[PDB]
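J.: A single structure is presented below for examination.
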Amino acid sequence: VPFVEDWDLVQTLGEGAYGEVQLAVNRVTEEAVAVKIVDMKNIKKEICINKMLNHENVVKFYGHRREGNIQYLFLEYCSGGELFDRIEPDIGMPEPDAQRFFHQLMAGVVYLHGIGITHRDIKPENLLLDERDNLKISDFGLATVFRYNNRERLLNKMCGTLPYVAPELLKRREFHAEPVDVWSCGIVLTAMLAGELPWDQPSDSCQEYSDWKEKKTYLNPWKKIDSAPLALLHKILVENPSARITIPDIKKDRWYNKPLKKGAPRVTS
Ligand SMILES: Nc1ncc(-c2cccc(O)c2)nc1-c1ccc(C(=O)O)cc1
């Protein structure tokens, strides 16, 4: 079939770093993909990690092409955009929506962790929605291997985004990868349910973080969160990463397992 490898770049989807993401549409088939354009003036590791990934709640990597110094990553197009834009400031979103997004986020993170990959920058800007509002973890530029040949490596590079980062990353030279991603998922849940972030960073000089440690959940954002999800947050947002709840136990949590949401036409007679 002639022309089937030709794609028109038709819309800017995002920028940041020294790159852009373009909506690309196939000339023949009209398939829409996202193309991440990175001018190499790191991306080899991101491509390598991307090639490992095959799960319904992770942005699919289709392949890559390089033309000189511009590298092209072909990725699953997510027409719903960022979870960030489903969060109403100071409100959040309906609790059943947040629970459903949280389920899909856990499935994605369970998958990455089982193949030994940590994302390291989980936040609503990096959680994309397809046309059916299915959540997809995106952007593996800060991602790394924390397990190989069944042997765990401790991390020591400070990275991520301060309001989402686990306190051990600010306090300790080395830390386990998995509790860090769990923590950031808890801050995402807090955001979805309160429409605000609890602190600038989880440090002993952050008053809002100190209030949480002192259990002042009569304050915001906690006062906006029902007691059931708040009880999950109490288990996730635990300062000691060894005492923090693990994903297997998140999946046994009462709120996590609470029926809340009807499924996604019909007629009467
Ligand atoms: N794969 C994607 N699909 C949709 C959108 C997007 C993001 C915001 C608004 C919008 O309408 C679309 N963004 C991407 C995307 C996001 C991040 C990456 C990445 O690997 O950095 C690659 C692609």
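Numbers in chain A come straight from Swiss-Prot, and the residues shown are 3-43, 51-273, 276-280, in order.
Cβ from N, Cα, C; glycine included.
Not my notes, these are from Swiss-Prot:
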- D130: active site, proton acceptor (ACT_SITE)
- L15, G16, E17, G18, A19, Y20, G21, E22, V23, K38: ATP binding site (BINDING)
- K38 to R: Abolishes kinase activity (MUTAGEN)
- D130 to A: Abolishes kinase activity (MUTAGEN)
- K132 to R: Strong reduction of chromatin-associated CHK1 ubiquitination (MUTAGEN)
J.: What recorded positions in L15, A19, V23, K38, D130, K132 place CB under 6 Å from ligand 1?
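T.: So the answer is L15, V23, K38.
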J.: Which number gives the other C-beta atoms within 10 angstroms of the C-beta of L15 (ATP binding site), all protein chains shown included?
T.: 17
J.: Which chain-mates of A19 (ATP binding site) that are at least 6 residues away have a CB under 8 A from its CB, listed by sequence?
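T.: Correct list: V40, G150.
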J.: Greatest CA-CA distance (Å) over the residues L15, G16, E17, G18, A19, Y20, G21, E22, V23, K38 that the record ties to ATP?
T.: 14
J.: Roughly how many Å separate the Cα of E17 (ATP binding site) from that of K38 (mutagenesis position), to the nearest whole number?
T.: 9
J.: Roughly how big, as a whole number of Å, is the Cα gap between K43 and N51 that 7 unmodelled residues would have to close?
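T.: The answer is 12 Å, taken between the two Cα atoms.
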J.: Return the single residue from the mutagenesis positions list (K38, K132) that has the minimum number of other CB atoms within 10 Å.
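T.: Across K38, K132, these mutagenesis positions, the one with fewest Cβ atoms within 10 Å is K132.
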J.: Among all the protein chains here, how many other CB atoms are within 10 A of the CB of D130 (mutagenesis position)?
T.: 19
J.: I'd like to check the chain gap: with 2 residues not modelled between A273 and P276, what is the distance in angstrom between their CA atoms?
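T.: Logged value, Cα of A273 to Cα of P276: 10 Å.
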